[PDB]
Amino acid sequence: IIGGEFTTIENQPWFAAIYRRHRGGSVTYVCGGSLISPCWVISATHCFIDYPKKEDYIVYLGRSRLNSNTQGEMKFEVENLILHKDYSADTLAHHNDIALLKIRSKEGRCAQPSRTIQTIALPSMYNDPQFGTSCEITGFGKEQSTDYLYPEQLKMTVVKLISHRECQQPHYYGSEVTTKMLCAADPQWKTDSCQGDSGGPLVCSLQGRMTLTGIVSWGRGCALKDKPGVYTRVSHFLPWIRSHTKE
Amino acid sequence: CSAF
């Protein structure tokens, strides 16, 4: 996250921290995600596409730090790693950039709500907030696009939803943004998602509850003029989510 | 790369 402020998991308790085991045993951070029900975390396909073995991944909930333990955190294996079969990448765009992780503890449990762990609501089919609405994004991604380290403490910031008309201008992104994506940015371009924030939530208030409106996907640079963050538009993927979350 |  570029700009914004440090926070703790209590302010974004649906945030999931996803790591991969490396052959030979080092473990490194992969991507963020969001807890949408006790057994299910939603994230971005592109995070996993290079390494689709569920076995290599570890998911933490209730975790406020990147490389040290938080009191109340919970560790899960990935029972099911579900990537979107129609994922593709064009020159800029990532299409159908959405993934599901079924989680369970070694003990066989799913997540249990606490001070530091809560689910986030899904929006109703095609129900988004109005353009110009302020939303929040969260992650362990870079604080500057040129950095080589990630911050050790969770960050978050506020961005505003941009109209498709605006985001599709040729000096922004043109046709690379489809109706299955949402753009969001700071009006003065001073804060943004960045590398390492993928899979993380874009959260907006909708019908009086915090709702998962988007998933951090892609963009040109970080916090550059006329280059907003692009997010997978969750409200257009409900059937996919429902189908892949059924028994 | 544009990928997040």
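Numbering, chain A: per Swiss-Prot, residues 179-425 in sequence.
Technique stated in the header: X-ray crystallography, 1.8 Å.
Cβ coordinates come from backbone N, Cα and C, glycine included.
The feature active site, charge relay system is assigned by Swiss-Prot to A:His224 (among others). Secondary structure at A:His224 (active site, charge relay system), taken from DSSP and collapsed to helix, strand or coil, is helix. For A:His224 (active site, charge relay system), other Cβ atoms within 10 Å of its Cβ number 27.
As annotated by Swiss-Prot, active site, charge relay system applies to A:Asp275 (among others). Within the same chain, residues at least six positions away from A:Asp275 (active site, charge relay system) with a Cβ under 8 Å of its Cβ are A:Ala222, A:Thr223, A:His224, A:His262, A:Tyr265, A:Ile393, A:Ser395, A:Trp396, A:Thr410.
Among the mutagenesis experiments that Swiss-Prot reports, A:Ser323 to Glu is described with the note: Abolishes phosphorylation, proadhesive function and ability to induce chemotactic response; when associated with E-158. When other Cβ atoms within 10 Å of the Cβ of A:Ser323 (mutagenesis position) are tallied across all protein chains shown, the result is 14.
Sequence annotations record features per position, and here Swiss-Prot assigns active site, charge relay system to A:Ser376 (among others). Within its own chain, A:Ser376 (active site, charge relay system) has A:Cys209, A:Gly210, A:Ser221, A:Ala222, A:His224, A:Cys225, A:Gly317, A:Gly319, A:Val394, A:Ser395, A:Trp396 as residues 6 or more apart in sequence whose C-beta sits under 8 angstroms from its own. DSSP classifies A:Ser376 (active site, charge relay system) as coil under the three-state reduction.
Candidate recorded positions A:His224, A:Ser323, A:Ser376 yield A:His224, A:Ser376 as lying near chain B, with Cβ-Cβ distance under 8 angstroms. Taken residue by residue with DSSP, A:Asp275 (active site, charge relay system) is part of neither helix nor strand, so it is coil.
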